Amino acid sequence: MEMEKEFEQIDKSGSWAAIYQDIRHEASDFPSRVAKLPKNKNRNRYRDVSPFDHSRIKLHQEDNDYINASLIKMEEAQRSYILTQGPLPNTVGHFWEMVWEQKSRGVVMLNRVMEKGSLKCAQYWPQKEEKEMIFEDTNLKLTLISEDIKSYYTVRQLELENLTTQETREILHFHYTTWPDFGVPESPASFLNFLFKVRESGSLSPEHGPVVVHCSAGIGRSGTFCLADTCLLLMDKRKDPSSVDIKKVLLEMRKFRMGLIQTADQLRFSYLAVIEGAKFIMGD
């Protein structure tokens, strides 16, 4: 069923809450034993958001290999993503260790450091060129190279140096700065424009490691980003674009991380984004 007609059907009948609860009921349940070990309590932001054991990213260290991060591997679309929580004061060094070890080119941030008067993640990158950051626990140096501030997003060029080997790499930071404190955006236009800038940079392409994408918990806004990207790519690849089933794609992604798409409003917004974005994929 053309998702555009499915959309009007659900909208007129006002059944978004019912549709969303069906997804919650059918979603996969896999163990997350490592996340729940006592030694990892201060590595998790939220008690009820954990990576599954089978898809979690492992840090390359013998001490403690745990980070709250998951590999979402989309086989037909030929795209992979790492979804993670906003870094905590005690995990900023782990976060950049992951970026280094997984050979990522881009980091996608979908929240502000403070929202609703509370801290949603650590200030984990430098704000001034001449004030670099050193992460002593993981032996990395991070320098701000340039910053481009736009009305709806900011793009930063960063240099990450492995102090052990003195290799350096350029990382691109894509920061969507205008998601509202409550609800979802009224129009998907600026979110889609942002997605296309990430694509244009190479950060999603197979010559690099998977992009790292986060919000506060790494499941809601973060799930909207990867769901929209994968659905649009499938509509490009297939003979019949109307065969793409957003609910089925979301359930596939939920095999790799729990809770993706946190509200019925985020589900509706994901539909709207794919419907409007297709009016470029289909040619325009």
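This entry, so its header tells us, was determined using X-ray crystallography, 1.6 Å.
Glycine too: its Cβ is placed from the backbone N, Cα and C atoms.
Feature annotations, courtesy of Swiss-Prot:
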type	residues	note
MUTAGEN	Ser50 to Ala or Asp	No phosphorylation
MUTAGEN	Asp181 to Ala	Substrate-trapping mutant
BINDING	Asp181, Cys215, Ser216, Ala217, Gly218, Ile219, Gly220, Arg221, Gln262	substrate binding site
MUTAGEN	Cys215 to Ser	Catalytically inactive mutant; abolishes sulfhydration
ACT_SITE	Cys215	active site, phosphocysteine intermediate
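Annotated features taken from Swiss-Prot, shown on the structure.
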| residue | record | Cβ contacts under 8 Å, 6 or more apart |
| --- | --- | --- |
| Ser50 | mutagenesis position | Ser32, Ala35, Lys36, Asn44, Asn68, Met258 |
| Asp181 | mutagenesis position | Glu115, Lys116 |
| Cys215 | mutagenesis position | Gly86, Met109, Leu110, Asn111, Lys120, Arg221, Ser222 |
| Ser216 | substrate binding site | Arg45, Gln85, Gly86, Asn111, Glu115, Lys120, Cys121 |
| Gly218 | substrate binding site | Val49, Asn68, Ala69, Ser70, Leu83, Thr84, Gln85, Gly86, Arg257 |
| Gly220 | substrate binding site | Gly259, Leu260, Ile261, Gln262, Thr263, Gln266 |
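In this structure, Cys215 (mutagenesis position) belongs to neither helix nor strand by DSSP; it is coil. Packing around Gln262 (substrate binding site) is summarised by its Cβ count: 18 other Cβ atoms lie within 10 angstroms of its Cβ, all protein chains included. Max Cα-Cα distance over the annotated substrate binders (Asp181, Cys215, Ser216, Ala217, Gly218, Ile219, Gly220, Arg221, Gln262) is 16 Å.
Under DSSP, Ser50 (mutagenesis position) is assigned to coil, being neither helix nor strand in the three-state scheme. In the three-state DSSP scheme, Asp181 (mutagenesis position) falls into the coil class.
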